[PDB]
Amino acid sequence: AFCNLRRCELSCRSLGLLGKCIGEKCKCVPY
């Protein structure tokens, strides 16, 4: 579970979204 929540949020900034750790990895949450 190499989740990096600060990097996850900063990746979703490029789409304008929020970022969450899904269990093992990061995903952006739909707006």
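Heads up, the Cβ atoms here are built off N, Cα and C, so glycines get one too.
Swiss-Prot has this to say about the protein:
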- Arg6 to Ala: Small decrease in cytotoxicity towards Jurkat cells. In r-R6A-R7A; 1.74-fold decrease in cytotoxicity towards Jurkat cells; when associated with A-7 (MUTAGEN)
- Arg7 to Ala: In r-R6A-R7A; 1.74-fold decrease in cytotoxicity towards Jurkat cells; when associated with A-6. In GS-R7A; 2-fold decrease in cytotoxicity towards Jurkat cells; when associated with 1-G--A-1 (MUTAGEN)
- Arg13 to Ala: 1.45-fold decrease in cell death of Jurkat cells (MUTAGEN)
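Separating the Cα atoms of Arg7 (mutagenesis position) and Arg13 (mutagenesis position) is a whole-number distance of 10 Å. Cα separation, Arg6 (mutagenesis position) to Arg13 (mutagenesis position), rounded: 11 Å. Long-range neighbours of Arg13 (mutagenesis position) (same chain, six or more residues apart, CB within less than 8 Å of its CB): none.
By neighbour count, meaning other C-beta atoms within 10 Å, the densest spot among the mutagenesis positions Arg6, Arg7 is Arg7.
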